[PDB]
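Engineer: Input: one structure, supplied below.
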Amino acid sequence: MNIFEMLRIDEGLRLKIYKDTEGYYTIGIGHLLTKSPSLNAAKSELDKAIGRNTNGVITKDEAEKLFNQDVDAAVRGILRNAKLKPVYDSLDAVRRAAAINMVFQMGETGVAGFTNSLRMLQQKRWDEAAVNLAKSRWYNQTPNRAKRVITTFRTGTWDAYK
Ligand SMILES: Fc1c(F)c(F)c(I)c(F)c1F
C-alpha cells in the first residue's frame, strides 16, 4: 500500500466526466475540473489539463498522468504551507499518506478548519486526534472514506485499506 493505491481506492477511476460527492464535475482518479455547474466549462478545463480537444473522455494513461500531477501538487502544497509543514514533517510515512489524502480531497480551503486535529496529530495523541477528526462536515458527508483515513491516523497502519 502507498498514497497512490490509497487514493485510487478512495477516488475510483472513471474515464468520462462525472460529478463528485459534492456534485462537481470531475474526471479520472478524482481530478476536480471545476465547481462551475456548466458542463462546457468543465470540458474546457479538461481540454486545458490534457492539452487536446477531449470532448469529455480521456484514456487510462491520461487519467493516471493527471493523478500523479495532483498527488505531487498536494504534497508540494503541504510543504509550502507554514501551518501544515511542521505537522506533516512530524509524521511517519503512513500517516503522511493520510495527510495527503485529506489535502487531495478538500484542498487547503478544507484543511484550514482542522487546526485542532493537526495539533493533536503533532502531539501524537492518536486516539484524541481520531475523535477530533470525526467532528467534521468531512466525516459526516463522507463517513466511510473518513473512517479509513482516520484509522490510518489512529494506528499508523494500512489496516483500513487491506
Ligand atoms: F500537513 C498536514 C496537512 F496539510 C493535512 F491536511 C493534514 I489532515 C495533516 F495531518 C498534516 F500533517
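Per deposition record, X-ray crystallography, 1.8 Å.
Each Cβ is built from the backbone N, Cα and C atoms, and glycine gets one as well.
Straight out of Swiss-Prot:
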ACT_SITE  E11  active site, proton donor/acceptor
ACT_SITE  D20  active site, proton donor/acceptor
BINDING   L32, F104, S117, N132  substrate binding site
MUTAGEN   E11 to N  Loss of 84% of enzymatic activity
MUTAGEN   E11 to A, F, H, M or N  Complete loss of enzymatic activity
MUTAGEN   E11 to Q  Complete loss of activity
MUTAGEN   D20 to A, N, S or T  Complete loss of enzymatic activity
MUTAGEN   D20 to C  Nearly no effet on specific enzymatic activity
MUTAGEN   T26 to H  Facilitates transglycosylation more effectively than hydrolysis; covalently bound substrate
MUTAGEN   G30 to A  Almost complete loss of enzymatic activity
MUTAGEN   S117 to V  50-fold decrease in enzymatic activity
MUTAGEN   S117 to F  10-fold decrease in enzymatic activity
MUTAGEN   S117 to I  500-fold decrease in enzymatic activity
MUTAGEN   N132 to I  5-fold decrease in enzymatic activity
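Structural setting of the listed features?
Structural biologist: In sequence order, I29, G30, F104 are the residues of the chain that are 6 or more apart from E11 (mutagenesis position) and have a CB within less than 8 Å of its CB.
All protein chains included, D20 (mutagenesis position) registers 16 other Cβ atoms within 10 Å of its own Cβ.
Take the CB of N132 (mutagenesis position) and look out to 10 A: across all protein chains shown you find 18 other CB atoms.
In the three-state DSSP scheme, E11 (mutagenesis position) falls into the helix class.
Classification of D20 (mutagenesis position) by DSSP places it in coil, neither helical nor stranded.
Sequence-distant neighbours of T26 (mutagenesis position) (same chain, six or more apart, CB under 8 Å from its CB) are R14, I17, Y18, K19, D20, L32, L33, listed in sequence order. According to its DSSP assignment, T26 (mutagenesis position) is in a strand.
The Cβ of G30 (mutagenesis position) has 22 other Cβ atoms within 10 Å, all protein chains considered.
All chains included, 24 other C-beta atoms sit within 10 angstroms of the C-beta of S117 (mutagenesis position).
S117 (mutagenesis position) carries a helical DSSP state (H, G or I).
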Engineer: Rank the binding-site residues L32, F104 by the number of other Cβ atoms within 10 Å of each Cβ, and give the residue at the low end.
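Structural biologist: So among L32, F104, the binding-site residues given, the one with the fewest Cβ atoms within 10 Å is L32.
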Engineer: Please report the distance from the Cα of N132 (mutagenesis position) to the Cα of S117 (mutagenesis position), rounded to the nearest angstrom.
Structural biologist: 6
Engineer: Looking only at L32, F104, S117, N132, which the record lists for substrate, tell me the maximum pairwise CA distance in angstrom.
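Structural biologist: Greatest Cα-Cα span of the listed binding residues: 27 Å.
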Engineer: In the three-state scheme derived from DSSP, which category covers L32 (substrate binding site)?
Structural biologist: strand
